[PDB]
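Colleague: Dropping the structure in here first, questions after.
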Amino acid sequence: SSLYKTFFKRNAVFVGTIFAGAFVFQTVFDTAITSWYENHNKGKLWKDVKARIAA
Amino acid sequence: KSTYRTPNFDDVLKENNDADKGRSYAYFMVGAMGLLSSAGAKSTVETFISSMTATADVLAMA
Amino acid sequence: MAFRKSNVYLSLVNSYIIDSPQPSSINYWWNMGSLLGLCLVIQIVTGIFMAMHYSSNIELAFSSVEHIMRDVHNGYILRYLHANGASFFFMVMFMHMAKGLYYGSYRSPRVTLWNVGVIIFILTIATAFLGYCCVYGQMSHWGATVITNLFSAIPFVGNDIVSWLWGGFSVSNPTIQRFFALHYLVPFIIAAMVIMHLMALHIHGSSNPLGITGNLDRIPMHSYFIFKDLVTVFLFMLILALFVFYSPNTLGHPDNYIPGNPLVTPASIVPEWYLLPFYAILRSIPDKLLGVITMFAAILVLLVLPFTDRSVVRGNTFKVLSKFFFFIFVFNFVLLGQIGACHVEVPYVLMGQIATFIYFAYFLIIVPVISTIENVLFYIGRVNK
Amino acid sequence: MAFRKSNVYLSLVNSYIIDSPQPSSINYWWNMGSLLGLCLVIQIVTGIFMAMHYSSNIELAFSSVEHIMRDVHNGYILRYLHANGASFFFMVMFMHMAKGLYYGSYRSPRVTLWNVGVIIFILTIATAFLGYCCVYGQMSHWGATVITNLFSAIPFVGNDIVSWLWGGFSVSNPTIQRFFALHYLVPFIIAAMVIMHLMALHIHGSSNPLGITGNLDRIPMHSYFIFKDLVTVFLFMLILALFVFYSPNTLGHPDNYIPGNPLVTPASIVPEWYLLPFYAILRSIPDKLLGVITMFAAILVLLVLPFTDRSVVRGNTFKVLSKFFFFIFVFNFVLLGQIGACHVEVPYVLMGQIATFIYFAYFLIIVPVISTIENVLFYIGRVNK
Amino acid sequence: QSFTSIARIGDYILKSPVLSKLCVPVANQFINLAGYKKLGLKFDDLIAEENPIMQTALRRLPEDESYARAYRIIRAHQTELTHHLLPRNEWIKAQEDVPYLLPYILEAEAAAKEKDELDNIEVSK
Amino acid sequence: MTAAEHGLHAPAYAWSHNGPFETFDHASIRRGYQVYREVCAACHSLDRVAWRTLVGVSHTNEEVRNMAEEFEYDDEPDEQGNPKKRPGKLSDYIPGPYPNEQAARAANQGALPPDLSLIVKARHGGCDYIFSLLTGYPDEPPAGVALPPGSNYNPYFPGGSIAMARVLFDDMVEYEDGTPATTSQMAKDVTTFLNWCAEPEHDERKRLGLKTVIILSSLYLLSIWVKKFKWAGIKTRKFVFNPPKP
Amino acid sequence: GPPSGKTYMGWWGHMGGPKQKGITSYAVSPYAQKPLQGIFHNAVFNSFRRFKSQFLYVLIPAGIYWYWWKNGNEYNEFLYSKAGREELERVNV
Ligand SMILES: CCCCCCCCCCC(=O)OC[C@H](COP(=O)(O)OC[C@H](O)COP(=O)(O)OC[C@@H](COC(=O)CC)OC(=O)CCC)OC(=O)CCC
Ligand SMILES: CCCCCCCCCCC(=O)OC[C@H](COP(=O)(O)OC[C@H](O)COP(=O)(O)OC[C@@H](COC(=O)CC)OC(=O)CCC)OC(=O)CCC
Ligand SMILES: CCCCCCCCCCCCCCCCCC(=O)OC[C@H](COP(=O)(O)OCCN)OC(=O)CCCCCCCCCCCCC
Ligand SMILES: CCCCCCCCCCCCCCCCCC(=O)OC[C@H](COP(=O)(O)OCCN)OC(=O)CCCCCCCCCCCCC
Ligand code: HEM
Ligand code: HEM
Ligand code: HEM
Ligand code: HEM
Ligand code: HEM
Ligand SMILES: CCCCCCCCCCCCCCC(=O)O[C@H](COC(=O)CCCCCCCCCCCC)COP(=O)(O)O
Ligand SMILES: CCCCCCCCCCCCCCCCCC(=O)O[C@H](COC(=O)CCCCCC)COP(=O)(O)OCCN
Ligand SMILES: CCCCCCCCCCCCCC(=O)O[C@H](COC(=O)CCCCCCCCCCC)COP(=O)(O)O
Ligand SMILES: C/C=C(C)/C=C/C=C/[C@H](OC)[C@@H](C)[C@@H](OC)[C@@H](C)CCc1oc2c(O)c(OC)cc(OC)c2c(=O)c1C
Ligand SMILES: C/C=C(C)/C=C/C=C/[C@H](OC)[C@@H](C)[C@@H](OC)[C@@H](C)CCc1oc2c(O)c(OC)cc(OC)c2c(=O)c1C
Ligand SMILES: OC[C@H]1O[C@@](CO)(O[C@H]2O[C@H](CO)[C@@H](O)[C@H](O)[C@H]2O)[C@@H](O)[C@@H]1O
């Protein structure tokens, strides 16, 4: 796959990059999951209920 | 049978279209397994370490 | 030579985990050992971290586990990992042992390997017992009570041993505090025993699914098996994760969510699932003394297998009759567990008694009879006169 | 082959304790090792048994140790053995280390042996510290505070680590409970390191007082050294019994018989005797960070000896200048300990700073200069050219 | 169980027309169900070898058959690891499933038995 | 065991929190607290639940602060050593109705109303059982069943004879959000609140579970692919035998 | 190093097997093989091979035990229902 070659060229990914990628993955993955999770539970969360209770 | 006549590996070998097809796939697979293992390991280490931080019941700012 | 071979410490790692010659054909059933190592580590690590927020005093025990569940960051993960981890530890040990039964792993020259294993099984069960007591729920109190009393069946000194174990007139403060002390100790003894297990495994190497010598075609542990084990490590983690986060209490008993009460034994009392078969065995004998003996003998009989198997070949792979009875045994073991989960009632009592006999008869009668028959069958099925 | 050599388990016992070829001339100083093994076992066994009656809760700790002292049958013997046993462990360890410096046990091919030893020394000190904290006397509390605060010197993350070690705003419940959990854990880590220590010792064997090869005359470990070690074992037990039964609190501090008080550091505060020399080193530096670094460097500089000893012969046996400076080192260490017990006052502060300098100068300046000089003395004192 | 014992019982049955007509068919069925021939192994290749009698026997086995045994074993582990069976034309046929090692095993067993008896003979003065 | 002794099996209701991806309905938690305070609190404690845990879950900081300040707690004694009280705070635990077990049994004909902090996890059936029990009291026991003077019949309770009488009746409470307070609606609401008391980590547990299972599922498939690659040379290894010349 | 006992397994170069002669083996680099697609070609096709060959050895004992359980489970159910109290008084005490 040329998609791979353009970035690493027949070499395996090095540790530094692996670790660096792990850090990017944690942040991005967490946000995406929380986002999906909260949306799937719209109306049930406390922040949603707090908005309702206004009187 | 002469030892010089190598047996048939046709069904296993790929046509030389891209010799690096297997390599790239193999390296991406290893790379991703290492990326996710590293994220997982970091998360596990943090889970244990964080369990030693001030519990919910002792953070009282009286 | 390579530093991994010349260094005093690395050479040990190299011989056991890197250059170790494995039979080229060992299947996934041989991945259970590495899995048990993971379990032990999981159990120890989670236990130590929880130990930092736990109190053994009989009055603070239950609430301190509640404190870990509610106040400790990721505390519920630690507890569910530990608790569900214990269950997975037994399911994997049962498969590891069954793998041993099926492939004749207990046969010479691996008898010591098998015996040390039986030692590990006993220590593991005792450890699990001690750990469960530390929660101090209804099941904990009564489990501590019933199990310590097992020793009251010893003639003469019986009741003194029990008072000595309790440290008082009944399961109380000194009992829970020493049990937690002991719960912390044994995992380290098991580890020591695991090392001995591996030492015996190493002088003979692993066996294989064919039951014949693996000496003609070995492949290094490193890469092939290091990566093959990783496959099962991840599947084990995936399934344990499913239980830990999505169904953390289906393997336990709701009664252990009620603080222990010395005056009331719940009518809904039931031992932990992995102890159910042995519980059923004991329950089948209408005699106190004979009951504990038979239950303990149920574990010790595993030691007789190297001598009751008369087969001239190792393993069940090419043996129709042995394969059939091996599954009878396995399924009889599950039924013994289901019987254990039932009440002492008419159909169930006789079934348990019958299943208990089938359990012992397998080692003492069926195996030696069937193996002898198969030896002759293999002979007359080819030789002319 | 004899069963002791053929069996997988006994062969290890045989190579380390029975047929191990020992240099015929090793003297009683080579008996400290076995004595340290005895110390570890004494600590572990007495500790486990006390753990059975202990409560790590900060509100219950001190009283639980009093409960062991008064209510537990032979409980005062457990505590006095454990407590005095700790001091003896350190006195024997200091002699073990001193023996090493003197006879050049740290040099090639035994550096790995020495480095593991330095590791063990650190672990033991941390263990003893954690243990002292579990009593929760006045010295316990403040010791915990000072020592955990040692880490606040780390730039940026400093105060964060302390908060994490404490598990709160100050040394409190979370701290004492985790310290007990870790106190139980480290001794098993030490046991494991001791195995690594023995593994490194084994491939090269022990050295001897002559500092030369022992290969031309070895005698078996069994009988000879098994019975010689027994001599020191009984002596060790005799002296320890004298303290345990007749002077149980001589090596301790009265302030630790007072429950920890978070609002009052006694003016009579003094560290446990075995930590005084290191404490004196820290006090000698009028800077916080440099103070903790110098104190830690005091332990790490032991790793430098293999390289700063320029001598062509191993040991001080035949070296006048080295023998002399070695004792300057020993008494300087003792003096550093004495300064440690004194108040931060005029004569003492300078003495401590100079003694601290001598302590470091020994490894970095004296040893290399003296060894070089002696190399040339041995040469010109006989070579006629 | 010793092969001498197996043979004694087996010969007895094999000589008896009544037992032979009754058992052998069941035994033939058993061996086909066993499936080792589908892996390319002969029964004698299945005997656990980690014991002195088998080591003696395998030592005495002629060079050529020994090389043949080694091949069947290696080929079997490979086939088994791939989770396949060998093509039918490579399966050991009943005619080929010969007890080649058995005579060496019986010989070794008889020698050890005699040695054991001689080591424990009593004397009558 | 007879049906009566077993107790009637509790049916499976559609709790909005049943499912790997579902959080609790917080509006139901908030409503449940009210039912607990106005109907259950008089006999049942919630000892393991601290006020501060309601904040950000079912009430605001202010609402909880005010709720807690309605109760008294033992304060530190004055300068003279005499005992003194103080209004509760966020760090305190929801106060129980009785000073001790004896007072509790006295107010309940010898029976002891259990603490409900873990009731959902301390009983087979969980929410379904609690809900079924609260809404399962018939007007009269079945024909032939003699009820112990002081007892109440409920099919879901093992034995059928329970010391607690039916307490939920239509509109005995007036929900703040205008929700019709029917018995079953109130039963649904407290049970939801009681489940939160027992498993306050629920919502966060499931969120991390989704993360953990996606990572591990991926890791698992990845490991298989990688394994197959490292074994490809062995898996396809070919052997040929040429009987050596003697 | 001390002399330890002999076993049936050695190490690389002296494993403990018979002498090997006449066997030739061949292999190909994993890097030269078709990027793994044998997960859904010769794994799902050859699937249920290990099944239909062994399932009987598992299914018959499984079925035997399941039947015995269901049979005894139903007998218990009857024994504890109204219709079974007569037979219950008998078989029990
Ligand atoms: C409740 C607590 C449970 C905790 C335990 C969790 C771990 C379970 C371990 C499972 C086990 O030991 O089963 C082993 C049997 C023997 O199998 P075998 O003869 O050696 O394999 C031939 C392979 O297909 C070779 O094939 P492969 O090329 O190595 O890939 C194999 C397969 C392995 O999958 C696994 O994870 C193994 C279970 O990967 C896949 O294709 C799966 C894709 C979804 O595998 C089976 O037959 C499984 C049925 C029992
Ligand atoms: C301190 C609190 C905790 C420690 C408690 C344990 C104390 C043990 C540590 C002491 C130690 O290691 O001392 C070593 C020195 C070196 O000694 P060496 O050169 O090798 O010996 C030649 C032997 O006399 C040969 O003679 P022997 O035939 O072996 O008998 C020796 C002697 C041994 O006494 C001991 O207990 C050993 C110390 O027995 C006696 O006759 C005298 C009985 C009092 O022994 C000495 O004499 C010390 C000299 C300063
Ligand atoms: C104290 C004593 C304790 C011991 C008790 C036993 C432990 C309890 C049992 C738990 C699970 C263990 C299952 C049996 C262990 C694995 C068996 C095994 O090794 O099977 C190998 C077999 C086929 O492999 P082959 O190599 O023989 O194939 C021939 C290739 N030429 O593979 C097969 O035949 C397929 C495997 C079918 C497994 C089905 C297991 C049913 C278990 C019930 C699960 C319990 C949950 C309630
Ligand atoms: C972190 C730093 C760690 C290091 C700290 C060191 C702390 C000091 C340790 C305390 C005890 C000191 C032990 C002395 C060290 C070993 C002594 C030794 O080995 O002496 C050998 C010497 C004569 O031995 P030879 O082998 O050379 O004889 C050859 C005959 N041809 O024989 C002699 O010299 C005579 C024996 C000398 C006795 C030692 C007296 C010092 C006692 C200290 C008192 C403790 C105060 C509380
Ligand atoms: C903490 C528990 C245990 C650990 C860590 C452990 C670990 C291992 C390991 C790493 C292996 C080699 C790979 C494998 O076959 O899985 C092994 C093999 C073996 N173990 Fe265990 N084991 C444990 C308990 C037991 C028990 C309880 C028994 C027996 C009652 C047992 C019997 C065996 C046998 C017989 C083998 C050889 C299998 C063969 O090669 O055919 N083990 N074990
Ligand atoms: C082989 C390893 C171990 C096994 C099989 C084991 C098993 C158990 C079991 C079954 C329980 C009760 C689980 C529950 O229902 O809550 C338990 C509880 C506990 N264990 Fe362990 N344990 C092991 C190691 C450890 C270690 C090394 C420690 C100590 C450092 C430890 C500390 C505890 C604590 C604190 C509890 C109480 C909290 C809880 O209930 O989980 N365990 N253990
Ligand atoms: C619990 C801790 C320790 C134990 C149980 C232990 C045990 C032993 C044993 C049994 C020996 C052989 C006999 C002897 O020379 O006394 C030995 C040798 C040795 N140990 Fe240790 N040791 C410990 C700590 C240390 C420490 C802290 C150091 C150094 C910082 C150290 C340095 C050495 C050296 C260098 C030798 C070789 C001496 C020679 O043969 O000349 N050990 N030890
Ligand atoms: C092996 C090295 C060990 C050392 C150097 C050591 C050292 C110490 C020290 C210095 C104290 C304080 C003594 C006092 O002044 O009262 C202590 C206390 C204690 N240790 Fe250890 N200990 C060790 C191992 C253990 C082990 C394995 C346990 C097991 C849990 C243990 C349990 C305790 C307990 C419960 C106390 C408090 C009671 C007391 O004051 O003695 N120790 N330890
Ligand atoms: C809607 C508010 C209430 C809830 C959610 C509730 C819930 C419960 C639950 C789940 C049980 C456990 C039954 C079991 O063992 O399975 C119980 C028992 C009990 N409750 Fe309540 N209850 C409420 C109100 C009351 C009231 C107002 C009183 C006091 C007059 C009361 C008195 C009791 C008693 C005495 C028991 C003992 C039952 C026995 O062991 O027989 N409850 N309740
Ligand atoms: C007590 C036992 C517990 C666990 C037993 C399981 C044994 C497997 C350990 C895995 C180590 C893999 C190292 C590979 C290596 O060094 O080869 C290195 C390559 O390493 C890699 O490519 C990194 C891949 C990512 C490894 C995944 C980490 C595993 C997650 C840990 C979970 C285990 C608890 C040599 O590579 P090369 O041969 O091509 O030159
Ligand atoms: C952290 C651990 C450090 C390293 C651990 C190794 C240290 C070994 C210390 C243990 C000394 C005790 C050894 C006693 C065993 C000698 C007898 C023996 O091995 O007989 C074994 C059988 O042993 C057993 O069944 C039980 C094992 C005992 C488990 C002990 C807890 C016979 O084995 P054998 O050597 O005779 O094999 C050839 C004969 N065909
Ligand atoms: C010491 C071993 C304990 C690990 C047992 C694994 C069983 C499955 C549950 C794991 C959950 C623990 C943490 C968690 O909840 O993280 C969750 C993510 O978990 C994973 O990715 C788990 C995959 C496991 C990979 C582990 C690599 C091996 C461990 C190396 C340690 C040095 C949540 O992450 P987060 O707190 O959001 O950052
Ligand atoms: C200080 C250390 C001590 C005292 C160690 C003791 C170790 C004992 C044995 O391990 C070797 C023992 C755990 C092991 O027996 C072989 C198990 C299979 C016991 C099985 C077992 O469990 C029960 C249980 O869990 C219960 O829970 C609520 C209740 C129980 O009855 C009502 C039982 C029970 O009736 C039996 C037989
Ligand atoms: C979870 C585990 C943790 C955090 C472990 C930390 C370990 C740290 C070090 O061990 C390696 C440390 C113990 C070691 O430093 C090298 C010692 C020599 C420290 C010496 C030491 O003792 C004191 C002491 O004992 C006191 O008692 C009343 C009081 C003290 O001041 C008043 C001191 C003190 O001022 C110093 C420097
Ligand atoms: O505590 C309630 C009280 O009611 C009695 C009255 O005879 O029982 C009847 O009424 C109850 C409340 O409606 C029912 O729960 C019960 O099933 C019914 O028989 C007393 O028995 C009971 O103490």
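Per the header: X-ray crystallography, 2.5 Å.
Note that Cβ sites are derived from N, Cα and C of the backbone, with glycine treated the same way.
Okay, these came from Swiss-Prot:
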type: BINDING; residues: C:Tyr16, C:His202; note: ubiquinone binding site
type: BINDING; residues: C:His82, C:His183; note: heme b b562 binding site
type: BINDING; residues: C:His96, C:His197; note: heme b b566 binding site
type: MUTAGEN; residues: C:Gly131 to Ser; note: In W7: Causes respiratory deficiency
type: VARIANT; residues: C:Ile122 to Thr; note: In strain: ATCC 44821 / 777-3A
Colleague: Cα of C:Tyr16 (ubiquinone binding site) to Cα of C:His197 (heme b b566 binding site): how many Å, rounded?
Modeller: 12
Colleague: Over all shown protein chains, what is the count of other CB atoms within 10 A of the CB belonging to C:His197 (heme b b566 binding site)?
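Modeller: Around the Cβ of C:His197 (heme b b566 binding site), 21 other Cβ atoms lie within 10 Å.
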Colleague: Quick check for you: of the recorded positions C:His96, C:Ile122, C:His197, which have their Cα within 10 Å of the Cα of C:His183 (heme b b562 binding site)?
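Modeller: Final answer: none.
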Colleague: Fewest neighbouring Cβ atoms within 10 Å: which of the binding-site residues C:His82, C:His96, C:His183, C:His202?
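Modeller: Comparing Cβ neighbour counts within 10 Å for the binding-site residues C:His82, C:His96, C:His183, C:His202 gives C:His202.
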Colleague: At the level of the C-alpha atoms, what whole-angstrom distance separates C:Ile122 (variant position) and C:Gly131 (mutagenesis position)?
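Modeller: Here the two Cα atoms lie 14 Å apart.
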Colleague: Give me the long-range Cβ neighbours of C:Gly131 (mutagenesis position): same chain, 6+ apart, Cβ under 8 Å, in sequence order.
Modeller: C:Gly47, C:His82, C:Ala86, C:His183
Colleague: For C:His197 (heme b b566 binding site), what is the secondary structure state per DSSP, taken as helix, strand or coil?
Modeller: helix
Colleague: Across all the protein chains here, work out how many other Cβ atoms are within 10 Å of the Cβ of C:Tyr16 (ubiquinone binding site).
Modeller: 14
Colleague: Validating a neighbour-count step here. Other CB atoms within 10 A of the CB of C:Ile122 (variant position): how many?
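Modeller: By my count, 15.
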Colleague: Rounded to an integer, what is the Cα-Cα distance in Å between C:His202 (ubiquinone binding site) and C:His96 (heme b b566 binding site)?
Modeller: 17
Colleague: Output: those recorded positions from C:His82, C:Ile122, C:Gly131, C:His183, C:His197, C:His202 whose CB lies less than 6 Å from an atom of ligand 5, in sequence order; none if no residue fits.
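Modeller: Correct list: C:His197.
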Colleague: Quick one: what's DSSP say for C:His202 (ubiquinone binding site), helix, strand or coil?
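Modeller: Going by the DSSP assignment, C:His202 (ubiquinone binding site) falls within a helical segment, counted as helix.
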